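First the structure, in the form of structure tokens, and then the observations on it.
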Amino acid sequence: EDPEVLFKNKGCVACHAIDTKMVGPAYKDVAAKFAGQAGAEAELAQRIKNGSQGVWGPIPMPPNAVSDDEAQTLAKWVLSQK
Ligand code: HEC
């Protein structure tokens, strides 16, 4: 299983992309930002289920989508992109 396949199996790519910006953060850009900053993961996945705060865009992402597992996976892919 891959988080890139799971990232496209839901609706992340609706505005994410693994290399472009639109509504949500570019996953690859997240890699080019955080890069070696793993101190959350729980509240990072909480963003995937409660909307962001506003770093690249002032429009938080649609909160709620799953539980807190299928997201936890795509939550470490962001922090762990390359
Ligand atoms: C558009 C309809 C989105 C969908 C569908 C998903 N995301 Fe998203 N995401 C979106 C926005 C508007 C934002 C915040 C705006 C800003 O630039 O800050 C985000 C951001 C994230 C983040 C955290 C980014 C951070 O600052 O490091 C993550 C980890 C994230 N989004 C996860 C994620 C996943 C896993 C999705 C599918 C399950 C997904 N997003 C969909 C917009 C949208």
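Swiss-Prot numbering applies to chain A: residues 23-104, in that order.
The way this entry was determined, per its header, is solution NMR.
Note that Cβ sites are derived from N, Cα and C of the backbone, with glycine treated the same way.
Per Swiss-Prot, the feature heme c binding site maps to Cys34, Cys37, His38, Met83. Under the three-state DSSP scheme, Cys34 (heme c binding site) falls in the helix class.
The note that Swiss-Prot attaches to the natural variant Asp24 to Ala is: In strain: 129/1224. Within 10 Å of the C-beta atom of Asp24 (variant position) sit 10 other C-beta atoms, taking all shown protein chains into account.
Cβ contacts within 10 Å of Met83 (heme c binding site), excluding its own Cβ and spanning all protein chains shown: 19.
Ligand 1 lies under 6 Å from the Cβ of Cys37, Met83, out of the recorded positions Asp24, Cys37, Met83. In sequence order, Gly33, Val35, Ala36, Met44, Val45, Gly46, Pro47 are the residues of the same chain, not among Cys34, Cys37, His38, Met83, whose CB sits within 8 A of the CB centroid for the heme c site. Rounded to a whole number, the distance between the Cα atoms of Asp24 (variant position) and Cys34 (heme c binding site) is 14 Å.
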